[PDB]
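Peer 1: I am attaching a structure below and will ask some questions about it afterwards.
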Amino acid sequence: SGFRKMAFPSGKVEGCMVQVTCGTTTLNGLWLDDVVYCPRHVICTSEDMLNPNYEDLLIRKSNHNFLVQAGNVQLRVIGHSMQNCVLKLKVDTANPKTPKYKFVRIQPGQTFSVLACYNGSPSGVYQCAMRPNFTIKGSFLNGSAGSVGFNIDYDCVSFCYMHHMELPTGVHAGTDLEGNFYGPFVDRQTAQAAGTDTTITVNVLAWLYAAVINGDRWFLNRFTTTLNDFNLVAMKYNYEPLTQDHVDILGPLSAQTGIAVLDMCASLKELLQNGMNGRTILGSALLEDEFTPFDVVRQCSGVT
Amino acid sequence: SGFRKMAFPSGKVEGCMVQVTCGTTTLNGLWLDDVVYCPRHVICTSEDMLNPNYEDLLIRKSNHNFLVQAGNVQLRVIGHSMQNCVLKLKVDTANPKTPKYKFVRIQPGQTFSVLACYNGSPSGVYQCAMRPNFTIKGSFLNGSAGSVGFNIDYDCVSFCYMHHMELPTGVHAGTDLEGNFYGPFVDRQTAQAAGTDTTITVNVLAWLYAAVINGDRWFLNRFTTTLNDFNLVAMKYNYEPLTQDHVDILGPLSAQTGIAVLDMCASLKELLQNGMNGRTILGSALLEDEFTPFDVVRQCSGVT
Amino acid sequence: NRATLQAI
Amino acid sequence: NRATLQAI
């Protein structure tokens, strides 16, 4: 038992991480087979970043302008191209450590592991959710661009995120691995803000089920509610609407615990209206919304 | 910016993890050079675990009773011995993936990364602190014994924890890598309880400094306090005493922020006496105590 | 209640 | 305030 924010083991991604330098700008790239993927703003100078024209900036580079370092081995660049907001740098050596992998784009509300990197070197691993407003609440410092986010299924790494930038509020924005941004953000050092965020309701319910599975039952009650009456409360507290598909997804956890989804919604209603009166759930004094139903089942069941 | 609970990249440990089976009992072992280290209770049957005599149980085994599997390769056991609560299984093959490593024992209040494993296969990675009562608040299911905890410095893995068991309250207990338990626990399925716990004061202060570094300043105030008057408040709220060595360790963070340690203690006093009146710090509505000053400097500075 | 050794 | 691209 116990319930912790848990990342996937990172070894398979660590063996893909390289350092990419253009001129005086450096960041991380992802080396799969004979291609290195990195944020395109590696080709910016500091004064290029307020209003870059990337197509112009790239036309003025050639292969020998990109220094790629895999450990203390330089990889020779033999081709380059732009794809949306990432660069594809063809190198002369296929990565011998390339895992089975997929490029997937995730939905808001879904989670993934971030391998934070600097200078091509992995620094730490943590778990993130894609917020409803398409930002992520990460931990990233200058030099971390090109760090990736991923999920692992069997021995297959599904890459879903590459890091680009930090917004003024301290949240983070990036692209999928085809270089398309999550959310209405651009890779420019301009005034930009995220849309209003909302709380991920199905995830809060999943975490409440994790809590019961771990023996925190104090917030439970004999009341039930209707989906309609619950969603009226959710909208008032800036929670996303709960769908019948969410109720279905929570099915297995509702079965395991014997607590009907709409019964658990009655608990969430009371917590929203009255708070926790000084108690905690799974060590938190706030309602947590960055665990998916899959994350709960995974951890409260043990898939290695 | 941003501040997250962050584990070390786990690749170097993943390549050491194996599965160890004795009879009908199986768990994980740690394969370094030609030795596999695992919890000694792998030699128990289910009915052996209430009151095992381990020296008797081990005398009745020989090398061929231990099945060690590294992926889908069996490793032949050629020697075995007991050291405190772990077993050392000599195998015929040195692990080609053995990292530079150290066996260190940590102090209460210190943190480490856990690579949770089942059947020799890594499942997830998370960060833990050693509690003042020598337990850890982990996430562990049956089969997770032999998973290890570690810190990484340069390319050297300092192993500090091997997992053994779960106490009745849902917290976890284990040994250092010489097989000596942390705390007054034994590897028996008996009634056992942890001593009363306390909150790690220097860590709470470190996390408050992380908060200021990330722009949460609402709890700051123009007051200061004396070490003596602060420690009177700490004892009342079950916080550990703050030493002058703690003040010293917090030096760099106090310099970076310009907030004197005893000034920050005046904030902590007020938070302890009045709570947060519905606000949060670094996304938490509770005072967090599982980040060391090193963890804060590491993340709010970026060592890869 | 009793401690649980977490082999399987 | 402006966004920051996080190369170096």
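Here Swiss-Prot sets the residue numbers for chain B, with the shown residues being 3264-3567 in order.
This entry, so its header tells us, was determined using X-ray crystallography, 1.7 Å.
Each Cβ is built from the backbone N, Cα and C atoms, and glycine gets one as well.
What Swiss-Prot lists as active site, for 3CL-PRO activity is B:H3304, and the listing cites sequence analysis. Listed in Swiss-Prot is the natural variant B:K3353 to R, annotated as follows: In strain: Beta/B.1.351. Listed in Swiss-Prot is the natural variant B:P3395 to H, annotated as follows: In strain: Omicron/BA.1, Omicron/BA.2, Omicron/BA.2.12.1, Omicron/BA.2.75, Omicron/BA.4, Omicron/BA.5, Omicron/BQ.1.1, Omicron/XBB.1.5, Omicron/EG.5.1. The annotation that Swiss-Prot gives for the naturally occurring variant B:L3468 to V reads: In strain: Zeta/P.2.
Explain the structural surroundings of these features, please.
Peer 2: Neighbour count (other Cβ atoms within 10 Å of the Cβ, all protein chains): 27 for B:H3304 (active site, for 3CL-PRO activity).
All protein chains considered, the CB of B:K3353 (variant position) has 15 other CB atoms within 10 Å. B:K3353 (variant position) falls within a strand segment according to DSSP.
Within 10 Å of the C-beta atom of B:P3395 (variant position) sit 20 other C-beta atoms, taking all shown protein chains into account.
In sequence order, B:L3505, B:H3509, B:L3513, B:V3524, B:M3527, B:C3528, B:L3531 are the residues of the chain that are 6 or more apart from B:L3468 (variant position) and have a CB within less than 8 Å of its CB.
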Peer 1: Quick test of understanding: given the recorded positions B:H3304, B:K3353, B:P3395, B:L3468, name the ones whose C-beta is under 8 angstroms from chain C.
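Peer 2: Only B:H3304 pass the 8 Å Cβ test.
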